[PDB]
Amino acid sequence: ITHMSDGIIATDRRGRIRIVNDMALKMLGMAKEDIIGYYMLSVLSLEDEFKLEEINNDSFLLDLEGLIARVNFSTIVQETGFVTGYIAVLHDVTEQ
Ligand SMILES: [Zn+2]
């Protein structure tokens, strides 16, 4: 489940970030101009212990000062079945 206060990142099929909201920028402590175009998993420092193909029901703890945040992933799929992209949802751990 997603909330209004969550960070959101969306990518193309190759995992490059195309959309990121201001809350995600706040949580990551980055500027948009330094995020767009780059690989999501790399931006999140999950580069090794995870890859796109594998996106699962599990939430994960993200290193962030700042916070920790918990993140869950999903795929963007067409009717043809084809995965056209990916979404990360970043939750403040003290959400509630
Ligand atoms: Zn949330």
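Note that chain A carries Swiss-Prot numbering, so the residues on display, from first to last, are 76-130, 133-141, 145-176.
Here the Cβ of each residue, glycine as well, is placed from N, Cα and C on the backbone.
Taken from Swiss-Prot, the feature Zn(2+) binding site covers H78, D81, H171, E175, and the record attributes it to experimental evidence. Secondary structure from DSSP puts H171 (Zn(2+) binding site) in a beta strand. When other Cβ atoms within 10 Å of the Cβ of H171 (Zn(2+) binding site) are tallied across all protein chains shown, the result is 20.
Quoted from Swiss-Prot for the published mutagenesis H78 to Y: Complete loss of metal binding. Cβ neighbours within 10 Å of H78 (mutagenesis position), excluding its own Cβ and spanning all shown chains: 10.
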Lowest local Cβ density (other Cβ within 10 Å) among binding-site residues: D81, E175: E175
Distance bridged by 3 unmodelled residues (Cα of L141 to Cα of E145, Å): 7
Beyond the site residues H78, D81, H171, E175: chain residues whose C-beta lies within 8 Å of the centroid, for Zn(2+): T77, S80, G82, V169, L170, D172
Chain break of 2 residues - Cα distance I130 to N133 (Å, rounded to integer): 6
